[PDB]
Amino acid sequence: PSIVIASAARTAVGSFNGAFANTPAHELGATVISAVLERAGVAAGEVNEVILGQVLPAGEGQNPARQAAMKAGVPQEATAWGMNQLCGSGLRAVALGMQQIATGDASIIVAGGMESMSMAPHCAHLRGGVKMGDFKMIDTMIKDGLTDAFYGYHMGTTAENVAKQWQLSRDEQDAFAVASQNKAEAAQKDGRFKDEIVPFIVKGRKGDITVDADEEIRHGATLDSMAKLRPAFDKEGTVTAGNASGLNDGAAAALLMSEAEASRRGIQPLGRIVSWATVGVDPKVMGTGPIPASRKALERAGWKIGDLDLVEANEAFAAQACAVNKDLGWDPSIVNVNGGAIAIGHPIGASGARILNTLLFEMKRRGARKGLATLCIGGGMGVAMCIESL
Amino acid sequence: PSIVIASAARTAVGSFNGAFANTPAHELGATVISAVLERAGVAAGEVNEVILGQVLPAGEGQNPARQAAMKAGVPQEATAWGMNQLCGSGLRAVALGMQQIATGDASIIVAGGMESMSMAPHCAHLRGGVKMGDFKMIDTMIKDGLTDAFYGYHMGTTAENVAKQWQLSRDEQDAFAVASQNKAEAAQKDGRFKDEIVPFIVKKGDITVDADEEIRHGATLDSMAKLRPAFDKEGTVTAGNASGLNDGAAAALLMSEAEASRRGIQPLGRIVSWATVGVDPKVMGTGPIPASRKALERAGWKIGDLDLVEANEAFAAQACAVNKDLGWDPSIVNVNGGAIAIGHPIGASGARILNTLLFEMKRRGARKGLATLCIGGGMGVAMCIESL
Amino acid sequence: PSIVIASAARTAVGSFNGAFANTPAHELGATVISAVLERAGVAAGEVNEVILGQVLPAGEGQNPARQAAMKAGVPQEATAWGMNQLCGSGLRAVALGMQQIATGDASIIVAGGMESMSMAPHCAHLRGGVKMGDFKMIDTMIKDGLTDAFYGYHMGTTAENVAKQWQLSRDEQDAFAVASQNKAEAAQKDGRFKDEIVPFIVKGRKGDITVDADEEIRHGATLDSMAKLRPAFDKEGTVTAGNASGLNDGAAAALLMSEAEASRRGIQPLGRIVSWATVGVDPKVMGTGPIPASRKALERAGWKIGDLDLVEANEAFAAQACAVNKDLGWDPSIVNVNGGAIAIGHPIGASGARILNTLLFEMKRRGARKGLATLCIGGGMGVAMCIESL
Amino acid sequence: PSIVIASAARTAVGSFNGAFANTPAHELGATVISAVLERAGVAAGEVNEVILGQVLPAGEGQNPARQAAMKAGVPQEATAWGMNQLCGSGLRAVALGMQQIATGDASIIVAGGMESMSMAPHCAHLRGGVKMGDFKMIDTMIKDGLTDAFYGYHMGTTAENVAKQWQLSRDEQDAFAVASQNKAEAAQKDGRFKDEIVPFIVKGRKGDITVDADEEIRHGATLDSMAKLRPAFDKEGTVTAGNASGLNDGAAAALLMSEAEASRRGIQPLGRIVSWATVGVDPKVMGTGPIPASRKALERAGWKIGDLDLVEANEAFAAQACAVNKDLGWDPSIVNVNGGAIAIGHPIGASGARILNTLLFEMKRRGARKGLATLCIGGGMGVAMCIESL
Ligand SMILES: CC(C)(COP(=O)(O)OP(=O)(O)OC[C@H]1O[C@@H](n2cnc3c(N)ncnc32)[C@H](O)[C@@H]1OP(=O)(O)O)[C@@H](O)C(=O)NCCC(=O)NCCS
Ligand SMILES: CC(C)(COP(=O)(O)OP(=O)(O)OC[C@H]1O[C@@H](n2cnc3c(N)ncnc32)[C@H](O)[C@@H]1OP(=O)(O)O)[C@@H](O)C(=O)NCCC(=O)NCCS
Ligand SMILES: CC(C)(COP(=O)(O)OP(=O)(O)OC[C@H]1O[C@@H](n2cnc3c(N)ncnc32)[C@H](O)[C@@H]1OP(=O)(O)O)[C@@H](O)C(=O)NCCC(=O)NCCS
Ligand SMILES: CC(C)(COP(=O)(O)OP(=O)(O)OC[C@H]1O[C@@H](n2cnc3c(N)ncnc32)[C@H](O)[C@@H]1OP(=O)(O)O)[C@@H](O)C(=O)NCCC(=O)NCCS
């Protein structure tokens with residue numbers, strides 16, 4: 001039983017403490033869940049289950065995926081649950097939502113991701129009591145999403161490990177980030193992000209403001225200031241504040257159904273899910289995650305690396321993104337033709353489905369047959385999925 | 001060709017701030033992952049992916065399921081991820097792990113759950129800054145796991161809604177709790193929990209915990225009726241007729257039936273069907289009602305075909321309502337007690353009662369089983385197990 | 001046996017989270033102590049003891065008055081201690097420092113106050129441990145300085161008690177506040193605050209910023225905003241954000257010595273301490289605090305109410321200041337001739353010595369013989385001190 | 001003008017997280033204020049001012065000394081204020097309260113101290129906001145009372161400096177602590193603490209518990225276990241957990257009035273205040289504080305070191321207490337005859353008046369003519385007072 005993606009949508013990737021500074025993740029997800037159903041003509045009462053990945057749900061209440069579904073009109077008879085595979089959470093939900101229909105336990109699935117790093121609180125265990133001495137108020141964003149629990153250093157330090165073994169110079173990493181910014185400004189001005197972005201109305205006390213543009217994109221990004229930034233994680237390192245992904249808020253999802261179910265409704269699906277794969281690697285080089293994951297996904301689909309017509313590779317770091325391209329050897333001209341996470345933004349829970357939206361809508365805009373989306377997961381993991389157009 | 005559970009294990013359900021007061025959830029899961037692999041002869045290097053549900057991972061670091069796997073010997077080549085469907089997380093992970101092998105994306109899966117409510121921290125958003133006035137330190141246990149986000153009241157209040165429409169008196173609810181307590185002490189003294197419980201070494205000297213500490217030995221009824229109501233001053237649910245706050249973990253080994261025959265393993269049970277259905281968030285306790293009816297429908301079984309049933313006892317009112325609704329024989333429901341006496345680790349109760357379900361079916365020679373739980377927010381999960 | 005004030009100084013009263021947002025209280029006191037000694041030619045090695053009042057020292061370390069003395073050059077041979085009588089702390093230290101020389105236990109005393117509400121932290125008791133339930137992180141500024149411990153409501157509510165029985169309308173209180181606002185900036189534009197204010201150097205990473213003007217003073221203070229403000233503490237109250245004192249940071253002190261000691265050093269003192277008094281009242285009507293305190297101070301000095309040439313009355317609230325003026329019957333034209341704490345600012349621990357600086361430097365500028373400074377203290381108390389010219 | 005102490009009282013010195021774990025400081029002070037007034041026959045309506053020292057008032061509300069007076073029956077007509085001179089606060093209030101009557105501004109003064117380290121909260125500045133990164137919740141007890149703000153280390157580290165320069169071996173400090181322990185248990189069993197200790201009723205929902213015994217005193221303290229304790233502040237140091245004072249809660253005060261007023265009331269006073277002194281030293285060697293302070297106190301009174309019949313010297317640390325004994329040369333058999341703070345306990349805000357209660361009641365118990373109480377103050381200071389019997 002095949003399984004096609006009938007429609008997809010996503011919110012604009014906001015900056016850290018920016019447009020979505022006080023917007024909970026489920027409010028951004030409910031807007032997406034309401035958007036994918038309109039773009040396919042499917043009603044909310046037909047959704048069997050909503051599957052939204054999220055890495056930082058602290059303070060959001062019971063089951064944030066349930067709140068995003070109930071507010072979006074999904075009836076109480078349906079179910080909802082969350083997931084945490086770090087940066088591959090948004091894309092794995094599409095794979096998990098695909099398995100719900102593959103086994104015959106569901107027919108219509110809204111799968112994607114959501115994240116709100118601006119709403120990430122500070123936590124500390126105080127049940128036993130602090131009899132004497134100062135204690136730490138732990139930032140859940142840095143701890144539960146940006147700090148490797150096995151070695152203790154930041155996700156930028158494991159990128160320094162990728163910056164050493166592959167021998168990627170500072171100037172080469174700066175040229176990859178600035179190129180990603182220019183590819184983002186060109187696609188945004190040409191309206192290539194309008195199809196994927198659904199407007200979100202940020203209700204405020206001083207008036208509602210509709211946000212529909214990726215705020216992280218720097219207009220007129222130069223290179224003389226890219227080399228003037230100090231390294232953030234190592235005094236003698238290469239990763240800085242510009243060549244790495246930032247902290248962002250946003251959401252993204254898609255509508256999942258069988259191919260025979262879409263043909264009955266007369267729906268033209270965005271793409272066909274042919275295969276998927278997830279492989280783990282050394283936690284010191286988590287950025288190499290997409291390397292075995294993409295090779296396993298293509299092997300399951302029966303495709304050669306040269307068979308791909310379009311590729312979306314999440315740009316968590318400049319060193320990590322260059323290393324994956326230099327190993328797989330795929331044509332960089334078809335990789336992130338509209339930019340990547342360095343310019344658009346990196347919502348951990350939503351980046352998996354965010355770049356999948358960019359992957360789907362760009363394939364039909366250009367008429368591409370075969371695609372491949374993949375991301376690197378912290379702790380030494382990687383996820384990948386292949387999409388073929390209808 | 002199906003999908004069987006080769007082995008299963010769980011830690012002793014500790015009390016809130018008790019034996020596992022300072023033990024992280026992934027430390028309890030690694031012991032379970034090491035136990036399910038030991039009881040089936042499967043090595044850690046053969047696990048493709050571990051799927052462990054957890055509701056309160058705040059402060060535990062990146063992917064607690066990944067930490068529990070690396071310490072248990074699972075190699076870095078395997079993958080790991082967490083999931084949150086509240087109370088049905090432990091049982092849904094088995095269903096999710098079942099789907100990994102059904103589509104052919106994996107061969108060996110360690111699926112279960114874990115929870116550590118004692119390690120649940122207090123949180124507060126402080127990025128924007130508090131210029132003036134005091135602010136609230138939010139308990140992640142109460143907020144993210146025990147408070148309905150749609151109506152605002154506690155999960156004990158949703159039991160009052162079930163206590164009214166079915167008209168279940170406090171004395172009947174008190175008789176259900178005391179009966180569950182007495183049925184728990186019988187199994188603990190008789191060593192019927194020893195097979196499922198794997199000892200955990202809590203590192204002034206190491207203390208090995210291997211017995212469910214929440215079980216009250218000699219629970220009476222004169223004190224059950226003297227307790228004040230906990231969630232409503234004119235309510236019926238108290239501290240004895242409702243589930244408590246507990247820490248623990250539980251998991252199982254998932255593999256194909258044709259894969260078990262190659263290893264010469266005698267599996268605990270075969271996963272025949274599963275289902276998850278949502279209900280009115282005002283009556284979340286009714287969750288197992290449509291979930292159990294759909295699970296039997298997919299497998300093709302009548303309610304009377306079941307030989308053993310494990311129904312999580314989140315509250316006395318919700319557990320009594322499901323029994324009066326499904327009409328199954330109560331003598332085969334929670335034969336060794338329930339969550340009122342053993343304990344209710346939210347993320348692990350789904351796989352906890354599955355361990356009690358699996359080990360009791362083979363101990364007695366039962367053919368067909370059914371485990372189910374009630375999920376907050378108006379949801380319910382259920383799974384059916386057939387013996388080999 | 002007399003005791004004269006040889007010199008005095010104070011820093012510019014900064015706004016809440018304004019210029020002194022990150023300046024500790026002892027840094028503001030050290031600048032004053034270095035200023036109190038330099039303007040009189042007295043060296044630091046001659047100071048017997050420094051007495052600085054402070055209400056919110058949480059998080060500043062052991063004895064902030066000791067830190068303010070060591071940084072100002074006072075040698076280790078001297079002693080230091082803090083004091084807390086709420087709002088009358090700055091003026092009480094001068095009375096306490098006067099008693100050190102009166103009994104013969106000291107010769108040179110640097111007495112004053114300091115406050116830094118911007119650095120006031122949030123606190124919560126967590127030694128016993130919070131096993132279950134949410135708990136509150138209490139602001140030390142509101143709790144230990146702005147909340148009456150006997151009845152629980154804010155200091156704005158106890159001003160409402162003066163606003164009800166005394167029957168002071170909002171429009172009359174707004175006319176009293178606007179008059180105080182206009183009188184404060186006039187002294188700033190005419191440079192009437194330059195002599196008493198010592199410049200403070202706010203050390204910054206992007207360059208040092210010298211602060212020498214009271215920023216809390218509203219430039220061009222009109223009445224169009226005074227009548228449009230909603231009540232702050234009670235939906236049916238009269239005190240708002242304009243007619244009440246604000247939250248401020250600052251410090252102030254003075255040099256205390258015997259009259260025969262100033263003549264030996266050839267110092268012309270600012271004023272002679274003639275008497276002082278502190279009397280308690282009903283905590284519900286703390287604004288009446290200065291009423292019995294001033295009557296006892298004049299009685300100890302032997303002066304009638306009509307003998308006063310200049311009066312400084314701290315403006316904690318518009319309602320409390322109006323009630324004191326009509327009961328004592330003194331001429332309002334000599335009361336707060338250069339404005340008050342509503343416009344200049346109200347550092348609780350320092351306002352006692354702040355208005356004393358305005359009292360001291362203005363008496364000879366105008367040729368006043370006798371003065372009287374007073375403040376209202378929360379919890380039903382009042383402080384007063386009388387000053388005679390040399 | 002003389003000034004006698006008509007009566008005095010104190011609560012039992014509780015252990016850290018012990019009997020007074022959740023008892024606020026003002027509740028402990030109110031019991032003392034009500035006891036000192038009853039033991040002298042003076043009514044509450046005659047109290048002119050209450051002077052209570054406290055070092056950690058964070059979280060207790062506006063003026064904890066005012067709360068302890070209002071609950072103890074002191075009428076609103078009286079005033080109250082706090083002070084912070086660290087460990088010498090309790091004894092300095094008696095000296096400051098003495099100066100109130102010496103200058104003629106008061107007649108009856110209730111002076112003393114109080115402390116409740118168990119109720120000391122954790123604080124953190126959060127007005128500016130924590131955009132990213134973890135932050136510290138600072139323990140006010142360790143920071144504002146147990147950490148020198150000039151060098152950063154604990155008060156045990158400056159005791160290590162006293163343990164080095166004077167060349168005090170570990171065995172000598174251990175022999176001093178065990179001797180103080182034995183002298184404390186003997187006085188408690190012989191009922192020598194019953195007169196000074198007033199019972200405190202800890203009201204609780206599960207029943208009231210009357211506390212009337214110093215809980216910190218270890219019954220049967222040997223030296224074989226004193227040498228088995230690890231050093232607390234330096235891995236190669238001498239100060240441990242047994243030879244140093246602990247963390248404690250409690251209160252203490254006294255009644256101050258003129259000598260001619262006590263004869264009219266038929267009151268037999270405990271002693272006559274002849275002199276007092278406070279001198280500062282190097283904060284690195286605060287333990288030498290009592291050395292010049294006690295020599296200056298005797299110098300003002302006109303007494304030789306050999307004229308003293310009884311001496312109370314606060315035992316904050318074994319090294320500092322031995323150093324004072326080795327310099328002054330007084331007979332150690334008359335110094336802390338009933339033990340010290342090493343065994344009884346060290347409430348910072350109350351230890352100044354705590355040892356004064358032990359000093360006063362012991363002079364009449366044995367018939368001693370002249371006494372002397374002194375303490376070492378953090379930050380390089382020391383306080384001392386001389387007591388003559390009537
Ligand atoms: C790197 C990180 C710490 C950035 O926070 P930061 O250190 O404060 O740096 P900022 O992004 O806030 O910007 C800081 C400065 O860099 C400059 N800058 C940033 N990006 C730039 C760019 N792309 N081009 C030019 N200048 C840039 C800004 O103008 C700013 O200048 P300023 O200091 O005068 O204000 C944060 O984004 C991070 O942790 N990333 C980790 C990525 C990650 O973990 N991914 C996980 C996937 S596995
Ligand atoms: C609130 C809650 C945590 C109980 O905490 P609690 O109110 O402090 O009650 P406790 O369990 O700590 O025990 C309190 C008292 O009950 C008494 N008690 C407890 N269990 C008893 C029993 N089984 N029989 C008789 N008496 C009992 C104890 O002696 C104790 O007396 P004490 O207060 O004098 O010490 C519990 O009601 C709860 O919320 N459980 C979670 C339910 C839930 O949300 N489940 C979700 C699944 S959908
Ligand atoms: C009155 C008080 C409560 C105000 O706190 P606040 O309102 O939360 O702080 P704000 O700055 O936001 O209020 C100021 C607002 O009014 C406006 N405003 C206030 N006074 C004004 C004036 N005099 N003229 C013109 N505009 C004015 C400001 O522009 C600002 O704009 P906003 O309405 O959009 O917020 C504060 O001054 C206070 O704490 N008073 C009590 C002090 C005290 O108790 N002292 C001890 C007593 S002895
Ligand atoms: C040592 C200190 C830093 C903290 O240590 P601590 O956490 O209190 O030590 P603990 O209470 O946890 O227990 C210490 C051990 O020593 C033992 N011990 C302590 N004092 C003892 C004594 N006087 N005699 C015999 N045994 C003793 C205790 O029984 C305990 O045994 P344990 O190991 O089984 O716990 C603290 O006590 C201290 O010295 N604070 C300084 C106070 C201060 O400086 N005030 C200002 C004065 S200038």
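Residue numbers in this text run from 1 along the chain shown.
If you check the header, you will see the structure was determined by X-ray crystallography, 2.6 Å.
Quick reminder: no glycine exception, Cβ is built from N, Cα and C everywhere.
The DSSP secondary structure for D:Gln62 (mutagenesis position) is coil. For the mutagenesis experiment D:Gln62 to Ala (Swiss-Prot position 64), the note given by Swiss-Prot reads: Slightly lower activity.
Long-range Cβ neighbours of D:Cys87 (mutagenesis position) (same chain, at least 6 residues apart, Cβ-Cβ under 8 Å): D:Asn314, D:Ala316, D:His346, D:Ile348, D:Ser351, D:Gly352, D:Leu375, D:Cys376, D:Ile377, D:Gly378. The annotation that Swiss-Prot gives for the mutagenesis experiment D:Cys87 to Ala (Swiss-Prot position 89) reads: Loss of activity.
Residues annotated as active site, acyl-thioester intermediate in Swiss-Prot: D:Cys87. DSSP assigns D:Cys87 (mutagenesis position) to a helical segment in the three-state reduction.
Taken from Swiss-Prot, the feature active site, proton acceptor covers D:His346 (among others). DSSP assigns D:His346 (active site, proton acceptor) to coil, not to a helix or a strand.
Quoted from Swiss-Prot for the published mutagenesis D:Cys376 to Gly (Swiss-Prot position 378): Loss of activity. Mapped onto three states, the DSSP output places D:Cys376 (mutagenesis position) in strand. For D:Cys376 (mutagenesis position), the count of additional Cβ atoms within 10 Å of its Cβ stands at 34 [all protein chains shown].
The feature active site, proton acceptor is assigned by Swiss-Prot to D:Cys376 (among others).
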Candidates near ligand 4 among the recorded positions D:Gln62, D:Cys87, D:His346, judged by a Cβ under 6 angstroms: D:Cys87, D:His346
Short-range recorded positions relative to chain C, from D:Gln62, D:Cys87, D:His346, D:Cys376, with Cβ separation under 8 Å: D:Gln62
Protein Cβ atoms within 10 Å of D:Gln62 (mutagenesis position), excluding its own: 26
For D:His346 (active site, proton acceptor), the number of other Cβ atoms found within 10 Å of its own Cβ: 27
